[PDB]
Amino acid sequence: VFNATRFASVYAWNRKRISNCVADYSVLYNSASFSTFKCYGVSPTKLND
Amino acid sequence: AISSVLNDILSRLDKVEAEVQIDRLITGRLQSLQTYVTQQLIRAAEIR
Ligand SMILES: *[C@@H]1O[C@H](CO)[C@@H](O[C@@H]2O[C@H](CO)[C@@H](O[C@H]3O[C@H](CO)[C@@H](O)[C@H](O)[C@@H]3O)[C@H](O)[C@H]2NC(C)=O)[C@H](O)[C@H]1NC(C)=O
């Protein structure tokens, strides 16, 4: 998801469905790479709960 | 607000975004008791 070789043009924006798996969002939040990580119906810590 | 269950706000939000949400419920609910208790004080004057 976050590491594909290429992304789509924003007119055709690709959508990948995520299901039947464990999510640990700390892996992304601890990643010093991301300029932006804003949450809009939850708080980014509470994702893990 | 996002949800009519308190703990489904509180598990999903931090100390500040929850203060913005929760006070909505504190308002609405308070106005629901402030209504109900008025309605009873007047009915009570009817039954009195
Ligand atoms: C894109 O894919 C990269 C490869 O999977 C990934 O980089 C890797 O990130 C992990 C941490 O999740 C690193 O793991 C090591 O971290 C420290 C390094 O000092 C070690 O002490 C640990 O024992 C552990 O082995 C990898 O070293 C790192 N590899 C590379 C080549 O960067 C990126 O995080 C991925 N990016 C995104 C956006 O998902």
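Following Swiss-Prot, chain B shows residues 972-1019, kept in their order.
Cβ coordinates come from backbone N, Cα and C, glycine included.
Shown in sequence order, B:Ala989, B:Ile993 are the residues of the chain, 6+ apart in sequence, with a C-beta less than 8 angstroms from the C-beta of B:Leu981 (variant position). Secondary structure at B:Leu981 (variant position), as computed by DSSP, is helix. Here Swiss-Prot describes B:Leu981 to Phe as a natural variant; the accompanying note says: In strain: Omicron/BA.1.
Among the natural variants in Swiss-Prot is B:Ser982 to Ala, noted as: In strain: Alpha/B.1.1.7. For B:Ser982 (variant position), applying a Cβ distance below 8 Å and a minimum sequence separation of six or more within one chain yields no residues.
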